[PDB]
Amino acid sequence: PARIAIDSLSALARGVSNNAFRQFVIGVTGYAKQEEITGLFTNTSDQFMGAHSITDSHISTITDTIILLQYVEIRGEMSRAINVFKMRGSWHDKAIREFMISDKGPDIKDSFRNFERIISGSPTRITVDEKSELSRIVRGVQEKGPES
Amino acid sequence: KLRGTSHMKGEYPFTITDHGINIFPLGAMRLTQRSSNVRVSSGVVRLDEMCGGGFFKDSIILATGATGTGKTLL
Amino acid sequence: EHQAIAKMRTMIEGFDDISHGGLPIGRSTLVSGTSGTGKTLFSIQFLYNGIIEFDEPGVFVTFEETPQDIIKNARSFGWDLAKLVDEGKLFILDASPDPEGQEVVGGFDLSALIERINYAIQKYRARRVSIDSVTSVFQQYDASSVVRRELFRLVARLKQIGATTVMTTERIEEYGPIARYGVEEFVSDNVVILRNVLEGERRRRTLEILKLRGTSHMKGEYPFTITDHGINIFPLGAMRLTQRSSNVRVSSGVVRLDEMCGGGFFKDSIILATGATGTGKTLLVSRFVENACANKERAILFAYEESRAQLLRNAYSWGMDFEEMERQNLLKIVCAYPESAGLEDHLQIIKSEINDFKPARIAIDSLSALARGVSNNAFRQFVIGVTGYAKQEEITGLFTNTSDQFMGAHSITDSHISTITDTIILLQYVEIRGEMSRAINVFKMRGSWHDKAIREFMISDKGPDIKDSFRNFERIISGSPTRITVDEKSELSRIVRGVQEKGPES
Amino acid sequence: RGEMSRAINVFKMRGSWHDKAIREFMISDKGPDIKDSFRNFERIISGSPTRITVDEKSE
Ligand SMILES: Nc1ncnc2c1ncn2[C@@H]1O[C@H](COP(=O)(O)OP(=O)(O)OP(=O)(O)O)[C@@H](O)[C@H]1O
Ligand SMILES: Nc1ncnc2c1ncn2[C@@H]1O[C@H](COP(=O)(O)OP(=O)(O)OP(=O)(O)O)[C@@H](O)[C@H]1O
Ligand SMILES: Nc1ncnc2c1ncn2[C@@H]1O[C@H](COP(=O)(O)OP(=O)(O)OP(=O)(O)O)[C@@H](O)[C@H]1O
Ligand SMILES: [Mg+2]
Ligand SMILES: [Mg+2]
């Protein structure tokens, strides 16, 4: 193969000890690496929303690029977000983009610019006067320019 | 032990297959993997953009998220 | 030296510190351990170093190995015993049995042996004696009391003769009785235990001086390694807190940082960079290593997370050409999986390479990676070891730590190395407007003033650009702050309308 | 509001599309009645919401 994907390293960690597991990861990881095979590995975090570490098993240092998916509760609704957490040789986007899933597949929309605490799964929506300043009613300093 | 010379120490896992004993010296693998600047697509264009032009051919990519978030889609 | 007992140096690396001078002269030291622990090697090294450094002839008594084998095997460490046997400095006295023999002979032989060994000692004018595996001799058909008497007889005659002896013994359990018959322990003047402990599929060798009638010594277990140079022991608790301390500064390879650190790092200092995965600890390391080359100084980058190739691709993408540093013979890259060894080994490889390359700067990318698996106490011990070596050697050291949780990390380190370190550089993700920005912070610095700001910074091909602090924010460390505004729009250059040019002209 | 209400959510479904709303629901003798989402609330998931009651754009 040119590419390899393992759907759920996190399912292989079931039972086994962390040290035996880490050993397995380095195993399939370095084999792929020395073989010029691009590999995409999957990890299901044990808790939805609020996850404080990329991986529970602490593999995220043994990896080059990290793609992170997370639920964001927006208005009584469960939406997704995707973020290129890190990429070793490149620049990658720093946005936590919202994204939907359809028959067409994944559509990556925009970031939740007007929110705080997104990482947490339950943001705090927050415009309460958007970036045009409490001077939307622009004072009336402009009461001169126009005349008769 | 091997009186007179050196050797790797410790336990090493192995499997008995149709080709007999197969041992993996997981601690004998060297940190000499080749590294290029060549890119490759994710299967998602917008993703590719976010990653500055695609995943590196020489790379380990990890997709994490809660159950149902769509790792399996990616 | 205030010790009541005259000792003889073994010249085995680290042993004389542990034993507060070497083996008591005129007495015998039991050295016991399981199979493959290094007994035979210790006793050989004892005679060998004795001949090559003090011109003290030696008598080696072998009950199982063959004189050819003892000579063949010593070549592993580059020792030519054959030459010394030749010059009459070393005499191997073959006491092994015959592949063709009978049955019965372990006590008048114990007299035949005494009389024999006295001949050899007398003839070669020997001062050191090693008896290899006395155990195997009564392993003919004996019970505890018979062993205690025979041993005692031998040790005793040897003391009369005036010889300093090393007697080797076997044990079956790593932590059980000291030696087989549970009797040798008390019959010898000094006891040394060689252990080769399992624990998690890795093996760790330790040496312990359990007793030395008459003098003091270091207590407990000490990790050691058998190399091409024989036994090598690290008395990590024998390391003194007398490292030289200067006020001299050095660059980090990042100017803005240097400012932040009130004029760059101290030459004499241990620096720590921690932050979640992806924050850029590796970038800073790269830039700290490169800086010692641009100043024509030698530096070593010990990498435990990235290949030498990858390290290079990535480095080049950040400017800095690692290729050149290599050729110019200013930069040396190591690289190794933490699993490809035990901490002891690792520690020695690092020391080793610092001696062959005499760096002025050293960088360990990810101590936190070396902590994978190992127990915290074994890890802390490793850190004090590499840290302290560097310190007493005037070598500036930059160590990396990846924190297990991005954002919201409540302690600088999960392993609590935070007191062992002089300067702490802290990297973190800040969620600002649906986006992950980074922030850098000089958390502490021992002899300087350093900036207290948590500056935001970007990473480009040019490398790290350190911008400004997030003044109008609260809950920064939390990782996802709250923006509050007494201002923001306040000056800095308001004067609206047409303030820019575009690409054409300006 | 000082009361313990319920909510239901189709957290995930592998082949389908399912609704992503966290819908309030009651239980009677008739069984389960699924009403509407808590659109004007924050931290629902946490169990202890905060209704937004935004002073709109406030003109
Ligand atoms: N045809 C579809 N149309 C819209 N959404 C879909 C469709 N199929 C699946 N989905 C959505 O995508 C999710 C499936 O996730 P996916 O199979 O990608 O793997 P995962 O989340 O990484 O891991 P796991 O399924 O084990 O939890 C569902 O929970 C659902 O919300
Ligand atoms: N050059 C070398 N480099 C590293 N290790 C070596 C080298 N030569 C030998 N060794 C190691 O040292 C060990 C030698 O043990 P040694 O012969 O000293 O006696 P022993 O283990 O105490 O007793 P026994 O006679 O039961 O084997 C070998 O097991 C091997 O692992
Ligand atoms: N050329 C580049 N241009 C812009 N950003 C880059 C470039 N190269 C790397 N980066 C950024 O720097 C990050 C790499 O982190 P770095 O190699 O410094 O080590 P780390 O964060 O300390 O440790 P680790 O990589 O093991 O997690 C990437 O995730 C990315 O955001
Ligand atoms: Mg799945
Ligand atoms: Mg790194």
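Shown for chain B, in order and in Swiss-Prot numbering: 224-297.
Including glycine, each Cβ sits where the backbone N, Cα and C put it.
Per Swiss-Prot, the features are:
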MUTAGEN   B:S229 to W  Increases photoperiod in presence of KaiA and KaiB
MUTAGEN   B:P236 to S  In kaiC4; extends the period of the circadian rhythm to 28 hours
MUTAGEN   B:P248 to L  In kaiC6; induces a low amplitude phenotype and decreases the interaction with KaiA
MUTAGEN   B:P248 to S  In kaiC5; induces an arrhythmic phenotype
MUTAGEN   B:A251 to V  Increased endogenous ATPase
MUTAGEN   B:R253 to H  In kaiC7; extends the period of the circadian rhythm to 40 hours
MUTAGEN   B:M273 to I  In kaiC8; extends the period of the circadian rhythm to 37 hours
MUTAGEN   B:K294 to A  Induces a long period phenotype, no change in ATP-binding
Proximal to chain A - mutagenesis positions among B:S229, B:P248, B:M273, CB under 8 Å: B:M273
Rounded to the nearest Å - Cα separation of B:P236 (mutagenesis position) and B:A251 (mutagenesis position): 12
B:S229 (mutagenesis position) to B:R253 (mutagenesis position) - Cα separation in whole Å: 18
Closest of B:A251, B:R253, B:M273 to B:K294 (mutagenesis position), Cα positions, mutagenesis positions only: B:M273
Nearest-integer angstrom distance between the alpha carbons (Cα) of B:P248 (mutagenesis position) and B:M273 (mutagenesis position): 38
Chain C contacts among the mutagenesis positions B:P248, B:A251, B:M273, B:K294 (Cβ under 8 Å): B:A251
B:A251 (mutagenesis position), number of other Cβ atoms within 10 Å: 12
Of B:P236, B:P248, B:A251, B:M273, B:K294, mutagenesis positions neighbouring ligand 2, Cβ under 6 A: none
Mutagenesis positions near ligand 1 among B:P236, B:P248, B:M273 (Cβ under 6 Å): none
Densest Cβ neighbourhood among B:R253, B:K294 (mutagenesis positions), 10 Å radius: B:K294
Number of Cβ atoms other than its own within 10 Å, given for B:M273 (mutagenesis position): 24
Cβ-Cβ neighbours of B:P236 (mutagenesis position) (radius 10 Å): 14
DSSP three-state assignment (helix, strand or coil) for B:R253 (mutagenesis position): coil
Rounded inter-Cα distance in Å - B:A251 (mutagenesis position), B:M273 (mutagenesis position): 36
DSSP-derived class (H/G/I helix, E/B strand, else coil) of B:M273 (mutagenesis position): helix
Rounded inter-Cα distance in Å - B:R253 (mutagenesis position), B:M273 (mutagenesis position): 32
